[PDB]
Every structure is written in structure tokens, then in C-alpha cells.
Amino acid sequence: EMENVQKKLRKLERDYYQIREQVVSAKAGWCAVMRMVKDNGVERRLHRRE
Amino acid sequence: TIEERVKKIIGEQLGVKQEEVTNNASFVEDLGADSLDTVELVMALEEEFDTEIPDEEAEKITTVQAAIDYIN
Amino acid sequence: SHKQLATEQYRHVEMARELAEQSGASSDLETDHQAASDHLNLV
Amino acid sequence: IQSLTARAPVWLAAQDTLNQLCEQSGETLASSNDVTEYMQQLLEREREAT
């Protein structure tokens, strides 16, 4: 049983790997948008924090 | 050299350029990266080097230099 | 779960080791008791 | 946490309107009494300009 749980760990590890690529690739674009938005839009107009 | 990875990735994760980061400064407050941003930075570092960093060790990267200290 | 599985593996190996020793002891005891049954029949 | 979460959005909307309002003026408000005294100064300027 515990060996099969180890193989579960491997499957979960590759799932984690997928999620991790998602996160880093997303930030790469967040960078650009928040660079351009600094033309006073983000101050309060686009950032409707409600 | 290999550090070009870190000093590149850091910028790509924080919006600053390669030379902007100073070894004396701290990510948490002197770079503008909040808790979420620093988590993203450390986790991107984890992804790049195909390795793992537990929570305890990961929390010891608040300073700029540490990003290479644990690497090399 | 990764660290828990490592620890569980270590403990599991320990129990397997002590059971191996008891298996050997059981074979030795079977030898002795075979002799004992022979002795009963001889008496 | 549930109480704070239910309360949050109202407070945030109120804060956005307040920031817009006080920034639209020259003076920065900090309390109910402060807003009232600013009302009075506004009335005085009305009755001089008129």
C-alpha cells in the first residue's frame, strides 16, 4: 500500500510541476501590463478594488 | 556565469533590470515585492533549477545575495 | 506526505528485520521440537 | 473572519468615495467632526463669493 502511495506522490509531483509553470508564465505577462498601466490608469481608475 | 540565471530571473519576476538589485537590500521591503511576489520569486527560482526548497530554507532568501548563496 | 512516507519506510524495514529473526528462531525451535517428539516416542 | 469578510466590501467602497472626495478638495479629512467643520468653511466661502 505504501509503495502505491509513493507512486501517488510521483503523480502529485508532476501535477505540481504543471501548476508551477502556469504561475511563472502568468507573472511574466503581469509584469508587462503593470509596466504600461502606470499611465495613471492603475492609480484608481482600473484598480476598482471593491 | 550561472548566476546570470538568478540575476536574470529576479528582474523578470520583479520588473527591475539586472543591475537594479543591490546585494545589501532586501526583497521584502527594499524591492517592493510583497508576500505573494516573494513567494512567486522563490517558486520561480525553484522551477528554473529543477530543484526543491522547503519552507524553512525558502524563508531565508529575504536578502538579495541569499538567492545565490543557497544556489552555488 | 513525502517525508511521512520516508519515515514510514524506515520503520517498516525495522519491523521486517525483527520478524526475520523470529522466523529463523521458529525454524530452530522446530528442529528442537522434532527431537522432542522423537524422544517422547522413544520413552 | 466571516464577520470581517462580510464587512469589508462596504468599507472599501466608502474609502474609495472618501479618497476621491477629499482629494478633489485641498484639505484632507480624518473624522466626522472634521468633515462638519469643513462644511462650515464651505458655507463661508459661498456667502463671500456671492
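Using Swiss-Prot numbers, chain B covers 3-74, in order.
If you check the header, you will see the structure was determined by electron microscopy, 3.9 Å.
Each residue, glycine too, has its Cβ placed from N, Cα and C.
Among the mutagenesis entries in Swiss-Prot is B:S37 to A or T, noted as: Loss of phosphopantetheinylation, and inhibition of cell growth. According to DSSP, B:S37 (mutagenesis position) sits within a helical segment.
Sequence-distant contacts of B:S37 (mutagenesis position), defined by Cβ-Cβ distance under 8 angstroms and a gap of at least six in the same chain, do not exist.
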